[PDB]
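> Structure in structure tokens, see below.
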Amino acid sequence: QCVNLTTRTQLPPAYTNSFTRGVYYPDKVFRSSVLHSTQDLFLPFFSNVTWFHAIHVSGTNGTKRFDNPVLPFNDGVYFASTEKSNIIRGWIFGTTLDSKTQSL
Amino acid sequence: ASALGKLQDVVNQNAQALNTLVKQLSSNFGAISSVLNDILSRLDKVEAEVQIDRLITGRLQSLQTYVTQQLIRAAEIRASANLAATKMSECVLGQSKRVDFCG
Amino acid sequence: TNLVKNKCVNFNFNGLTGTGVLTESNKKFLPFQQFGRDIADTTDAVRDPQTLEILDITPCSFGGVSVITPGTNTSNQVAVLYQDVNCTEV
Amino acid sequence: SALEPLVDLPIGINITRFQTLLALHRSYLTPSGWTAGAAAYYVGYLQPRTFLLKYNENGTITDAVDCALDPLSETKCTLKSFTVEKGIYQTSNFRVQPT
Ligand SMILES: *[C@@H]1O[C@H](CO)[C@@H](O)[C@H](O)[C@H]1NC(C)=O
């Protein structure tokens, strides 16, 4: 297979501000109405967060823009989407994005 | 709710140091772990002896810190208690001629 | 090993080890969780892996023995006070 | 938004890069078909930070506060409280650093 349509598009990544976001439970331990403090990997509040578009119609007629880049993992990764109609399934996570390493 | 702060401060500071005193149990103090059994589980005793020292020396010290605080803090209360017992005797039981001792 | 309820037991759950009095408890865990904990970073409440249930951990009671006596002058008789227990473990 | 861990898996690999996946289809003769609907998502990178976590009576975390967010946020991590009483509080010291 490996059918491919790069359809590269210009313009700056549209950013946004995660206000209160990306707070998970970093333990199984059940706690009730207490203030617990840990230093762990998170997405810090008021952060810079890129609203990317995998497919983007900018109207004249059609013009679907397939932009989704290979993206570095860096320290850790957060993800968010709406997608009333699912078009998103999973992620390719890896290193070489090829053989010679494992692939998630 | 701030009128009672004097009392509220006493109760807090007591419960404060206790929390601190407890949390000192979970500190390594240079030992390989804060669980007294893990040092015994992982390591053969002859070395684990030196490890448990750093726990004991750490914890045993950490008591004297707590104890000394209580002694000092009690000595304050001991002073405040006499102030009450003085007021209770002079102010309540008698009538005080001491200006602004009773307020 | 068969679980012990309302009786001082050494225990291990999922590798978590301690010694306490395991009881039925109504505190309510979210599915993925394992432990509960208290303010002091003790292990307060655990969930039985095989049959999901919320089990408290209260380590077995203990307290200062207090020997109440008149002067040994007047008598050799003492009345012992076990502090802060239910009267069973005597 | 509180996120529970789904599965904790033995992965043992370092992942330095990635891309998402898509679901597209085929169409038939109209003036091949691709790019079903529209697609957009959000991405941000993690980072070590100290959060104070407020559980609820049912353990549902609502309020979380970063300590390093601003000089104001670092003091709330000293009192451990989301309520900060009127007054002056001493946040962590600062140092001038060498050029
Ligand atoms: C303690 O034990 C006595 C029986 O010796 C019983 O009557 C009492 O209700 C118990 N109290 C508690 C705290 O369970």
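Swiss-Prot numbering applies to chain A: residues 14-117, in that order.
From the backbone N, Cα and C atoms, a Cβ is placed for every residue, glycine too.
Pasting the relevant annotations from Swiss-Prot:
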type    : residues    : note
VARIANT : A:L18 to F  : In strain: Beta/B.1.351, Gamma/P.1, 19B/501Y
VARIANT : A:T19 to R  : In strain: Delta/B.1.617.2, Omicron/BA.2, Omicron/BA.2.12.1, Omicron/BA.2.75, Omicron/BA.4, Omicron/BA.5
VARIANT : A:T76 to I  : In strain: Lambda/C.37
VARIANT : A:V83 to A  : In strain: Omicron/XBB.1.5, Omicron/EG.5.1
VARIANT : A:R102 to I : In strain: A23.1
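Describe the structural surroundings of these features, if you would.
Annotation note: A:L18 (variant position) sits in a coil segment as assigned by DSSP.
Counted within 10 Å of its Cβ, the other Cβ atoms near A:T19 (variant position) come to 7, all protein chains included.
In sequence order, A:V70 make up the list of same-chain residues 6 or more apart from A:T76 (variant position) whose Cβ falls under 8 Å from its Cβ.
In the three-state DSSP scheme, A:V83 (variant position) falls into the coil class.
Same-chain residues at least 6 positions away in sequence with a Cβ under 8 Å from that of A:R102 (variant position) are not found in this chain. In the three-state DSSP assignment, the secondary structure recorded for A:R102 (variant position) is strand.
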> Just to confirm: which same-chain residues, 6+ apart in sequence, have a Cβ under 8 Å from the Cβ of A:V83 (variant position)?
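Same-chain residues close to A:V83 (variant position) (Cβ under 8 Å, separated by 6 or more) are A:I105, A:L110.
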> Counting across all protein chains shown, how many other Cβ atoms sit within 10 Å of the Cβ of A:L18 (variant position)?
9
> What three-state secondary structure does DSSP assign to A:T76 (variant position)?
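Coil, per DSSP.
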